[PDB]
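Everything on this sheet refers to the single structure shown next.
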Amino acid sequence: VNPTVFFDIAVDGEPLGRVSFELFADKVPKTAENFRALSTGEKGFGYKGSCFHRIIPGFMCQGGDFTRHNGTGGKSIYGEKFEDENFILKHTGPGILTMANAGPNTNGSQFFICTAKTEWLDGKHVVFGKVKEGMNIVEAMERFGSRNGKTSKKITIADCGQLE
């Protein structure tokens, strides 16, 4: 049944706390597996060490760009990009884990953790999980963001993996 993975977050190299996520493999197997594998690193590349390069309070935290650290990079475990699996799930509120993209069928490795209801993304972005514990750590991250998204401190995934 549904996998759980975690990220331990750091701020300027100082441990903050752990966020953990349920990945909805029961409804988005392919999109779930991508995130799971990136989190454990089992493919030889993944989230560990990457940063959250874009954070907008009241909206979301974005990370996943583990190759260019700035929104222009990242890749999936399938190839540069894979299809939108489906849109069964709707951005219903804070906590939601959904994929970033640059158009139809362009899912790589980037994602948003929403800090608010973002229903306008429905049918555009694949929701594939949600925060399970540490929503508060995400709320602490959120404070280092800004209106244009730039972080005032350096937010990173010091470690990540599968809890089970």
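By the numbers in Swiss-Prot, the shown part of chain A spans 2-165.
For all residues, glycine too, the Cβ spot is worked out from N, Cα and C.
If you check Swiss-Prot, you get these features:
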- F60 to A: Loss of ability to stimulate MAPK/ERK phosphorylation (MUTAGEN)
- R69 to A: No effect on peptidyl-prolyl cis-trans isomerase activity. Reduced interaction with BSG/CD147 and ability to induce leukocyte chemotaxis (MUTAGEN)
- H70 to A: No effect on peptidyl-prolyl cis-trans isomerase activity. Reduced interaction with BSG/CD147 and ability to induce leukocyte chemotaxis (MUTAGEN)
- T107 to A: No effect on peptidyl-prolyl cis-trans isomerase activity. Reduced interaction with BSG/CD147 and ability to induce leukocyte chemotaxis (MUTAGEN)
- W121 to H: No effect on peptidyl-prolyl cis-trans isomerase activity (MUTAGEN)
- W121 to A: 200-fold decrease of sensitivity to CsA. Reduced ability to stimulate MAPK/ERK phosphorylation (MUTAGEN)
- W121 to F: 75-fold decrease of sensitivity to CsA (MUTAGEN)
- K125 to Q: Acetylation-mimetic mutant; no effect on its interaction with TARDBP (MUTAGEN)
- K125 to R: Loss of acetylation and interaction with TARDBP (MUTAGEN)
List of residues, in chain order, with Cβ under 8 A from that of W121 (mutagenesis position) and at least 6 apart: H92
Separation of alpha carbons, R69 (mutagenesis position) and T107 (mutagenesis position) (Å): 17
Count of other CB atoms lying within 10 Å of the CB belonging to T107 (mutagenesis position): 15
Integer Cα-Cα distance in angstrom, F60 (mutagenesis position) to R69 (mutagenesis position): 23
Integer Å distance between the CA atoms belonging to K125 (mutagenesis position) and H70 (mutagenesis position): 23
Rounded Cα separation (Å) that holds between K125 (mutagenesis position) and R69 (mutagenesis position): 24
Least Cβ-crowded entry, counting other Cβ within 10 Å, from the mutagenesis positions listed as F60, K125: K125
Three-state secondary structure, which DSSP defines for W121 (mutagenesis position): helix
Neighbourhood of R69 (mutagenesis position) by C-beta distance under 8 A, where only residues 6 or more apart in the same chain count: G75
Protein Cβ atoms within 10 Å of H70 (mutagenesis position), excluding its own: 16
